[PDB]
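One structure below.
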There are 4 protein chains.
Amino acid sequence: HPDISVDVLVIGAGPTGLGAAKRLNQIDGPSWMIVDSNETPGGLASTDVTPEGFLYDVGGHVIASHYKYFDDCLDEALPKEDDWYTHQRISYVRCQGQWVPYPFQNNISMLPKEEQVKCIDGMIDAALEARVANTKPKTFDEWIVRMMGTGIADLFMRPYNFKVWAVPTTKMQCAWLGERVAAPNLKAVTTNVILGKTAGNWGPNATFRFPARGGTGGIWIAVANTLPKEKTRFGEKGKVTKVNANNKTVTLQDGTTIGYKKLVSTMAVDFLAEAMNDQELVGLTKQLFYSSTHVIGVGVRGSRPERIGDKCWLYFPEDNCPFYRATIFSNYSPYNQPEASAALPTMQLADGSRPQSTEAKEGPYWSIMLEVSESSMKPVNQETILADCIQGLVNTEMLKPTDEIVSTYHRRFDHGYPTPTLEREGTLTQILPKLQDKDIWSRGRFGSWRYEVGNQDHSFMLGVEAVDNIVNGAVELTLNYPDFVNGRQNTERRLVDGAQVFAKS
Amino acid sequence: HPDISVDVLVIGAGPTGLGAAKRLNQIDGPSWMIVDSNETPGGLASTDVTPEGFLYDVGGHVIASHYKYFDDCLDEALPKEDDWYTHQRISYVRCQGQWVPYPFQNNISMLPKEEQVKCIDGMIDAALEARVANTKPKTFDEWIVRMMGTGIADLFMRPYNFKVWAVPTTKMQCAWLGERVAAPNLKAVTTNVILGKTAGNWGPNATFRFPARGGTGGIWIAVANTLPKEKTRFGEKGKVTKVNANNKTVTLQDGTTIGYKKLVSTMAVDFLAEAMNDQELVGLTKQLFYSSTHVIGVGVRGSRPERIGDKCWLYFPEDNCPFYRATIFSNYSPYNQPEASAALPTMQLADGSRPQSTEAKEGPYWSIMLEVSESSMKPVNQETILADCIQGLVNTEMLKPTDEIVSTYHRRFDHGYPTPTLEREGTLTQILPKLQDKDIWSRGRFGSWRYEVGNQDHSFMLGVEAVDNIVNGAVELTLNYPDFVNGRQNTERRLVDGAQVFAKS
Amino acid sequence: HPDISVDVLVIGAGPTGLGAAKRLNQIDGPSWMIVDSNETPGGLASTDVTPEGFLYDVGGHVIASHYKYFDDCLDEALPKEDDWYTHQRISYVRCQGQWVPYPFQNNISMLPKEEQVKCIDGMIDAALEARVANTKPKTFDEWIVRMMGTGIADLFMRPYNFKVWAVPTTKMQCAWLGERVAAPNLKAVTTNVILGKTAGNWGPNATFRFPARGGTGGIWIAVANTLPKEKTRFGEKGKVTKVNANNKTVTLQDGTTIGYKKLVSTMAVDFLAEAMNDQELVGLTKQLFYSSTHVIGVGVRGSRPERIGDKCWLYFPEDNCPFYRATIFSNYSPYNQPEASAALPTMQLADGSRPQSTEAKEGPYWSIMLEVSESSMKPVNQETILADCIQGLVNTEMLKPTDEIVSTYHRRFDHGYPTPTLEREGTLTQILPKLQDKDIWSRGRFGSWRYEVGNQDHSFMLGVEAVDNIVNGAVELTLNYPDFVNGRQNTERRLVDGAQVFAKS
Amino acid sequence: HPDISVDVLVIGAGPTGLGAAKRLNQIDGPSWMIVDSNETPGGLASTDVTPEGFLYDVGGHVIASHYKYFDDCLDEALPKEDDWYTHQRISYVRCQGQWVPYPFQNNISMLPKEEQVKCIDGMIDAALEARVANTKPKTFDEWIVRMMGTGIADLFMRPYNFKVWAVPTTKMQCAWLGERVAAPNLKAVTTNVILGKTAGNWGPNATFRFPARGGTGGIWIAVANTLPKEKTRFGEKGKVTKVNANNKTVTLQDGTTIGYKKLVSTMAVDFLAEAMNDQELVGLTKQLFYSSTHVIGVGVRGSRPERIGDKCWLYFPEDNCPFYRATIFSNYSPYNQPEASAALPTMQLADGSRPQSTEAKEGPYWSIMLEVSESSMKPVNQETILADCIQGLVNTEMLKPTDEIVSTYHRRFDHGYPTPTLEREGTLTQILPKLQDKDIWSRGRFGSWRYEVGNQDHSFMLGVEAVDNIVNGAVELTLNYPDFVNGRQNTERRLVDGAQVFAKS
Ligand SMILES: O=c1ccn([C@@H]2O[C@H](COP(=O)(O)OP(=O)(O)O)[C@@H](O)[C@H]2O)c(=O)[nH]1
């Protein structure tokens, strides 16, 4: 007999596991337990802090919720109005010396006229082809070209997406982008060119809210804290090392065994196959593709430069920098970096030279957070990536050679993006149903490997819905129908449902 | 305080209300109660019997389930292998002296050659127009022409649908018809013409099971029997006369008041509006449209004629009979009509004449069930419709003039079909949310008026999901996304969920 | 027996008739003569002079020759280099205060940005519809929209063409416009909008030669002068009053009868019908439509204004002036108006006021020639049209209010344009073969009534080809195939053919 | 100075040369003469006779005139109604044991059903593609597929045209086929399949007339005979061996020199170039491509078999016979073969056996004329081609193994078809203008090398129009605009024109 027995064991306390846990706690029916190898819940939605006091998320993390239930849990966890800051969704594409507002194609008037001609011509071709199309695109590349035409494709989405995914766009499927027909809005694009006009897709009603304190990680610490502590096991004492699917027994690193009736595994499915010592599943999961994510963080002295301004996140298609995305993380909260009166020595100048003095000087400070992808098709030199990022900051005019860097951060995350390759679905549909037959709900960004439902709210709800499937026979909508959940307001499920109301009576 | 108080009240014990009751009974959380003005549950899925022992459903009722939950409750209600008879769909369309296999449009290959030309020419125009189409059809008619061409439109689709919906095809929308109306492949249809082949396997009901006893009504009586009797109130004692939405109080005919927290109403929503004395809702519901259904039953002496054979239901686009559909009801179960040893006198010959003898004679007997639609746009002479149907049977060679009729049946059902008019949705999106704000779940064939989810299983699940929404924050999928639930096997929700399994240990 | 007998009789000594006579005179086989009711040959290709010495053509006449034969005869008629002046086409469209380079539809780049958007959007619409179009436009208007979109239609093509054709675009066919109306390339038009470029090279008249003396009329006087005088009868003595198609006899106003074997008639065919006293033909010819042309000439004191420059002819779609076209006739030849030392009093100022004195002041002088159309759908007030035109010149900033007008000219030409109405071809194919079967070749601008072969070179060659058909069995290519003659260089026929070369040996 | 001087010299007395001469003789202005290496005029439109008395044209020659002038000359040559026989244009395609009426696609109901499916499916694809087509086909093969679809193309036009042109369909251009858009008549093809109907494109309207005597060759002997004898030089005495273009002299076999002012050459342009000792033109003309034609004639004993019947010419796509076309030449005139009373011995039976007697026996007789193509891409074994053709007649069931063959015929014509290769036009637009610059009108089937104007009427008119161009400045319509002359009634030019009517009075 196992050391512990529960009805539903949840492996992992990132967003997905915490989702499963929150729903179990609410339902308060079957017995349950959540574990994690980390003392701090949050997984890829965690936050680090440099010794100099600069916070960094695991790359740019911006919440766009598709679910009321998700909002309920964030509100419960961080209920105060000053637990959060609201910002407009401001983003730009760096192209040929210019900060081009997103979406890129509505703003090509910033480019030289010759290129505008090239762009419009390509989109005219794409429009005339769309008018007679009778097939769906089969690759990410085809989808891009049908949406944008060759000129606009070549300038942004093609080179940018290689830098993001670390695989060519021709090797990825496009179904994950949704059911929208791949066709250009030629009139919109041509109008802005003729008018010599720019327009970003943000404004007063296009916002996000970001945690006042502790970065994105502050959310999941708060959410996790609403759980009954005795049902949680976080840290080395909670690391799963073996999974016996036949006995429905899990073994922890310290030797503790847990019996379960249903298992919700939110660890990377390739690691689950290993933990299971399931040779067949190992072979299958190894056919999945992913990229690793390098997060580089740079702490800068001085008030926010005019050239940066209210920019939130930024895209880099060009090859004069290794990062695909930059975030002005200091714009997300005042508390993502030290206060102005905090004294810190200058480590280096942005051109790499030494400071004139090693004295600690006061702020104020601002902060840039960078992402660089890696795969077998796109290697990254760990010894030089920081320096190359900083040079990239100079090249893209985010920093001047004279800017004073006071803090640096670099961490590599092995499983960063699950890749929507052409082969993904053919693989997943062999893996996930075999786990299912063993009463294992493998769910999450790397639990079920689907990027289009791979954000915080999706992950959280994957865990919620998996529990709802286990207990109430609910349809796992987020898992099997990303277009469905992404295209509606999901308002039905709440942190307080009829079931808990009628019961209190 | 009212006479009785329940958390959830269900009005109506047709399939929809019984679905609500079954889910409420399974969950066993909130207190509940189901009422019906009729002593016998079943509603439009009930069965009458003539004094001579011939059973008739409310027209042809063939079960094609989209849900494992529905299957679970039917199996529970009628568990024995001999509770059911299994049949293949044998369906034909009467067209110019011939029986054309359903679907008509995929069986062109059986008509006169000169008519095959008209049909194939039409489909060729349609195919070429469809090749450059960039707009969706807006009316049922436009749909029909775009996917079939004029030839087939004029020959079958248009006259038949007027005949069954009792409004012209130009007055109906077309978002409802995914699993109802087969759109023909030009190549497939042409290929069958060339080869002289047929193709009768389109759609959901290629095999169905029919209750051995008591007609379709036997199911819902049996399902109702699994409910705790003290939580049911069927008959004059359970007739709802007043609804006070504001006090959340329902008043029954005998003056019994019932207080509720949540209301699931499965009566026709226009009658609900009347019962609420809500003159705003009355005006809105009167913008809906419906047809009435006349059901005519004819009991015939003799062994099943060769010309009839294993035919199940039959379509009649032409003008030589008033009915749009005939069901060989005696093919569905041997217990739908008297055994051969039953002695019955001949009431009339099929040509209308009086029988040679008034002596009771033995069988065997077979049985035809006919449907005739009526609306403000398609009036019916009530007084002559029985005779007109019988003559229609002679006209279409279903009966010989000398066939001996031993039993007749005619009953008018005022609300038969909720019509997918062009105005339907605009009206419903006013009505259903307004009731929703008053904590009223109006659901069902006429409860929510959507024919594309108007079958027994849909209705049942509308009830199940309304409860699942009220208690568990479930999405009402069947209600809001007909194409979604009709396009998948809905396996997740079971008559025994994890909730009950875990609780019982 | 009649007074005179010839093999071929030519009626009319405009370009078409002179064409006939030239070819007859070249061939020098069959006997022939040419008559005209006018003493001066030339027809609508003649030139008037005001008493103050200002020449005016019958509206803007610019030669654009498709035929070597025509070139041969003009060179023979006017062999000296200084018999001619060469000019580039400098043509513009007046639109919202600006001069837009011809053709309008290819110079969108010149309009305000907001008009530019409207125009391009319309062209984008048309481009997309044209990609799947499988029918030809039936009317001029349909053609316009289909090839240019609504924006350009409304802004220029529709008002301009009503103003010149004196019927709406919806009343005209569109098979005539190959070499008259440029079809805009979406890419080219958009590219020039983006770059801010112009495109003024479209068409056949990018370079023209104009006679140094006597206006366009100087050409036909000279051409007629190369004919043998005794074969001509120009003046009252050559006015045709009766045509007896049966006896093949023509009666002149002075009573002269001329018998013919073949008749080439170049007078308006409706005039021919009346002179034939052929009532059926009169009927048919009244089914044709034509507009009248008002020519207004304005002689102005001053050296050529800078705002005028090298402009040749100008289009006016707007309703701030009565005329559809202005020609800077003084730019065509220095001898179209008096020399600078010619003394002339000011008749009026352009603002309409009388001048201070009757003092004759010297030049130099420049000259504007205006055209205003009239039809039963577009009346012209003849008593005011001159003043309206002059006010028009002020409204369009052609003349300053203070400009000094020293000569004025107004003349109405009843048959100005043969309208390409919808009915035109149906009517002509009843008229011309009937005249053909009576050995009458009816040809020319109003002889055969086809504007697309309605220019001086066309007209001339219609006469030439008629003679060639009569004598040498040649195909009447210009008559029956406008697109064929207009799309090629017609170099084969010469004023000296092999026939004459060999005969002189 | 030369032995003879003329204004216009014509080399060749095939149809093209005779056309030139007929028009020269009609105009009767410039001096002229016509020469030919052959004593008998006619060229490839001549006729041979075997020693047994069977006539053979140079392959199937069927007149379809596009010109009145041609008809005038034929009718002048053979004016009696019994100089000609009239027949319906009856042709079939041999395909899988069947004689399929032409055109093939309207008669595929004779094929197996499974193949009808494949054909119709292919043509449906073609129809759908044609609806969105925005390009012209570039090759003959592309044109075939767009016209017929894949399945129909593979059965007839693709393998048949390889057998005709002796080059792949992918190596030929398709402009020569005319201006008709390459698109299926899907309804016409489908309608005949549905009706099970066959219908060839002949009837009372669709006829040809064939010479009663002397075969096609008789026409040209008769036309030549209307020429004044002393202006002709036919035989060894008229064989051109040298052309000196710079000196405008031709030298004949017997050493006679002829001076000309204009030269109409109708010999093959590659021999013209050789004769000109113009190495540049030699090199250019060698880049043209042509196939050689083998003609095989088989005289058969017996009355016409029922299986042959009224057939005229037959196409053979399949590879069980070497010939691409067969003609039932005995059906064209009863004088193409001996009378019934003529006695001939059997040479062999169709299976190759010896007859059971060498005695002469009487007729009647019938006759088959076959065509086999040869090129460098498709060799022909001259020594076995007769026997292979005869074996082909048995394989195609045209002859039974027992049929008695009483005459055989085989002749190879080196220049047989001028090939419309992709390269033809690029080559010809270099050859013809250089010859033109030297006053050489190279015209005819191999004179100007264009098959689409390569028939007897076309050829004749190339000579006629050449002369007309030389003398009267006419446009050479047939040379330059094949679509134009093939698409209209060319009725203007007559054998008696006004010129001769007027001069004779
Ligand atoms: O051969 C046929 C018979 C019926 N229908 C369509 O199918 C729909 C549903 O008819 P059915 O008998 O399936 O359903 P019911 O009326 O019983 O609910 C009708 O409205 C018809 O338009 C069709 O397209 N082809």
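Residue numbering for chain C follows Swiss-Prot, covering 3-507 in order.
Every residue gets a Cβ built from N, Cα and C, even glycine.
Feature annotation from Swiss-Prot assigns FAD binding site to C:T18, C:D38, C:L46, C:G61, C:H63, C:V242, C:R327, C:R447, C:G456, C:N457, C:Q458, C:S461; the stated evidence is experimental evidence. Cβ neighbours within 10 Å of C:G61 (UDP-alpha-D-galactose binding site), excluding its own Cβ and spanning all shown chains: 25. The DSSP secondary structure for C:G61 (UDP-alpha-D-galactose binding site) is coil.
What Swiss-Prot records for C:61-62, C:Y104, C:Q107, C:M159, C:162-163, C:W167, C:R182, C:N207, C:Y317, C:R327, C:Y419, C:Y453, C:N457 is UDP-alpha-D-galactose binding site. Taking the Cβ of C:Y317 (UDP-alpha-D-galactose binding site) as reference, residues of its chain lying under 8 Å away and at least six apart in sequence are, in sequence order, C:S93, C:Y94, C:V95, C:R96, C:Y104, C:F106, C:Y162, C:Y326, C:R327.
Annotated NADH binding site per Swiss-Prot: C:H68, C:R91, C:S93, C:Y419, C:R447, C:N457, in sequence order, evidence recorded as experimental evidence. In the shown protein chains, 23 other C-beta atoms lie within 10 A of the C-beta of C:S93 (mutagenesis position).
What Swiss-Prot lists as NADPH binding site is C:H68, C:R91, C:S93, C:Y104, C:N203, C:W315, C:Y317, C:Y419, C:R447, C:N457, C:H460. Secondary structure from DSSP puts C:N203 (NADPH binding site) in coil.
Quoted from Swiss-Prot for the published mutagenesis C:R91 to A: Lowers the catalytic efficiency by a factor of 125. The Cβ neighbour count for C:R91 (mutagenesis position), using a 10 Å radius over every protein chain in view, is 18.
Under its mutagenesis entries, Swiss-Prot includes C:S93 to A with the note: Lowers the catalytic efficiency by a factor of 14.
Recorded in Swiss-Prot as a mutagenesis result, C:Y104 to A carries the remark: Lowers the catalytic efficiency.
Every protein chain shown contributes to the tally, and the Cβ of C:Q107 (mutagenesis position) ends up with 27 other Cβ atoms within 10 Å. C:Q107 to A appears in Swiss-Prot as a published mutagenesis result, with the remark: Lowers the catalytic efficiency.
Under its mutagenesis annotations, Swiss-Prot gives C:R182 to K the following note: Lowers the catalytic efficiency. Neighbours of C:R182 (mutagenesis position), defined as other CB atoms within 10 A of its CB across all chains, total 13.
Swiss-Prot documents C:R182 to A as a published mutagenesis change and attaches the note Lowers the UDP-galactopyranose binding. DSSP classifies C:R182 (mutagenesis position) as coil under the three-state reduction.
Swiss-Prot lists C:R327 to A among its mutagenesis entries, and the accompanying note reads: Abolishes the catalytic activity.
Cβ environment of C:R447 (mutagenesis position): C:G16, C:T18, C:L46, C:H417, C:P420, C:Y453, C:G456, C:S461 lie under 8 Å away, each six or more residues apart in the same chain. In Swiss-Prot, a published mutagenesis experiment is listed as C:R447 to A, annotated Lowers the catalytic efficiency by a factor of 2000.
Counting only same-chain residues at least 6 apart in sequence, those with a Cβ under 8 Å from the Cβ of C:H68 (NADH binding site) are C:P206, C:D459, C:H460, C:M463, C:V487, C:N488, C:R490, C:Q491, C:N492. The distance from the Cα of C:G61 (UDP-alpha-D-galactose binding site) to the Cα of C:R182 (mutagenesis position) comes to 17 Å. Secondary structure at C:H460 (NADPH binding site), taken from DSSP and collapsed to helix, strand or coil, is helix.
All protein chains considered, the CB of C:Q458 (FAD binding site) has 26 other CB atoms within 10 Å. Packing around C:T18 (FAD binding site) is summarised by its Cβ count: 33 other Cβ atoms lie within 10 angstroms of its Cβ, all protein chains included. Note: the CA-CA distance between C:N203 (NADPH binding site) and C:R91 (mutagenesis position) rounds to 9 Å. Note: the CA-CA distance between C:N163 (UDP-alpha-D-galactose binding site) and C:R182 (mutagenesis position) rounds to 12 Å.
Using Cα positions, the member of the recorded positions C:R91, C:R182, C:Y419 nearest to C:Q107 (mutagenesis position) is identified as C:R182.
The DSSP secondary structure for C:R327 (mutagenesis position) is strand.
Each residue contributes its Cα atom, and for C:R182 (mutagenesis position) and C:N457 (UDP-alpha-D-galactose binding site) those atoms are 12 Å apart. For C:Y419 (UDP-alpha-D-galactose binding site), the same-chain residues lying six or more positions away in sequence with a CB closer than 8 A to its CB are C:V166, C:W167, C:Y292, C:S293, C:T295, C:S375, C:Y453, C:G456. Taking a C-beta cut-off of under 8 Å and a sequence gap of six or more, C:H63 (FAD binding site) has these contacts in its own chain: C:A47, C:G217, C:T218, C:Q458. Spanning the residues C:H68, C:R91, C:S93, C:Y104, C:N203, C:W315, C:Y317, C:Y419, C:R447, C:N457, C:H460 that the record associates with binding NADPH, the maximal Cα-Cα distance equals 27 Å. Under 8 Å, Cβ to Cβ, and six or more positions away along its own chain, C:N457 (UDP-alpha-D-galactose binding site) finds C:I65, C:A66.
Take the CB of C:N163 (UDP-alpha-D-galactose binding site) and look out to 10 A: across all protein chains shown you find 21 other CB atoms. Here C:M159 (UDP-alpha-D-galactose binding site) comes close to C:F106, C:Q107, C:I146, C:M150, C:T171, C:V183: these same-chain residues lie at least six apart in sequence, with C-beta atoms under 8 angstroms from its C-beta.
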